Amino acid sequence: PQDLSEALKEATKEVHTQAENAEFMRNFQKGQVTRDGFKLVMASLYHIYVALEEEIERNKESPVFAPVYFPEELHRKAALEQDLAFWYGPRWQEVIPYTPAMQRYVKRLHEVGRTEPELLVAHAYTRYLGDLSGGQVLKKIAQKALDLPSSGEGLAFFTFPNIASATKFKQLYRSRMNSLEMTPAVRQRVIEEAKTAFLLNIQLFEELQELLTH
Ligand code: HEM
Ligand SMILES: CC(C)Cc1c(-c2ccccc2)ncn1CCCn1ccnc1
């Protein structure tokens, strides 16, 4: 396509279906998710957003990222901190898991942010835009399966408080992505990096499924 935002969505549709088809996500969508499983997703997201937001901050003034720098609207670390205190309790920093598949994702995020910052947008796309389109329904499934007490915490990750409308913010984000100027080579690399991002998630999903089924 012309617009990078369209080119990304089109080019990742297949891997996106793979992610939807992953065994752990299938169980999820079918409402079969356990607290143990959900804890692992929350832990994974924490390590992922820590590293991504670290690298966004390192690159916030770079011409290859600045147009999609939206820290107040999108930042997820503090929400995940809140959520992990609930899921893992007061000592969550000492007890949350940090698995090999989580590390592999984090390592690629840091590699991209430090040495290939022009691809960071692929990672921010894969995560943030995903989160905006999807939080709604998967959250509801979670609440049903998990049957939380009404303790007012645990799911802050799924609310972006600084975005009034996800639809309008997603159009704005697409617009800014489409304003990035890149050579055809960089653009091919950005697309490929998004596929890589999806694969990192899929591999993580494969690992969590393994860890939970012994
Ligand atoms: C690894 C997990 C996933 C990632 C990284 C991911 C990522 C994304 C991304 C980046 C988008 C934005 C597409 C665009 O507008 O350009 C998106 C949209 C979407 N995702 Fe996901 N997703 C994942 C899992 C799922 C699952 C499990 C479902 C449903 C069960 C789902 C349903 C959707 C839907 C319905 C859209 C919106 C389609 C549209 O408006 O055009 N995704 N996802
Ligand atoms: C339950 C949910 C958080 C699963 C998920 C992950 C995930 C990744 C890595 C580890 C754990 C979970 N990434 C995206 N999702 C779907 C929610 C966002 N979305 C995207 C498109 N439609 C919705």
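In chain A, numbers come from Swiss-Prot; the residues present are 10-223, in order.
Cβ coordinates come from backbone N, Cα and C, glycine included.
The heme b binding site annotation in Swiss-Prot covers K18, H25, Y134, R183 and rests on experimental evidence. Here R183 (heme b binding site) comes close to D12, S14: these same-chain residues lie at least six apart in sequence, with C-beta atoms under 8 angstroms from its C-beta.
While the structure shown retains the original residue, Swiss-Prot records the mutagenesis experiment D140 to A, H, N, F or L with this note: Inactive as a heme oxygenase but active as a peroxidase. For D140 (mutagenesis position), the Cβ neighbour count at a 10 Å cut-off comes to 18, with all displayed protein chains included. Secondary structure from DSSP puts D140 (mutagenesis position) in a helix.
Checking the recorded positions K18, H25, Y134, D140, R183 against ligand 2, the ones whose Cβ sits under 6 Å from it are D140. When secondary structure is read from DSSP and collapsed to three states, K18 (heme b binding site) falls in the helix class. When secondary structure is read from DSSP and collapsed to three states, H25 (heme b binding site) falls in the helix class.
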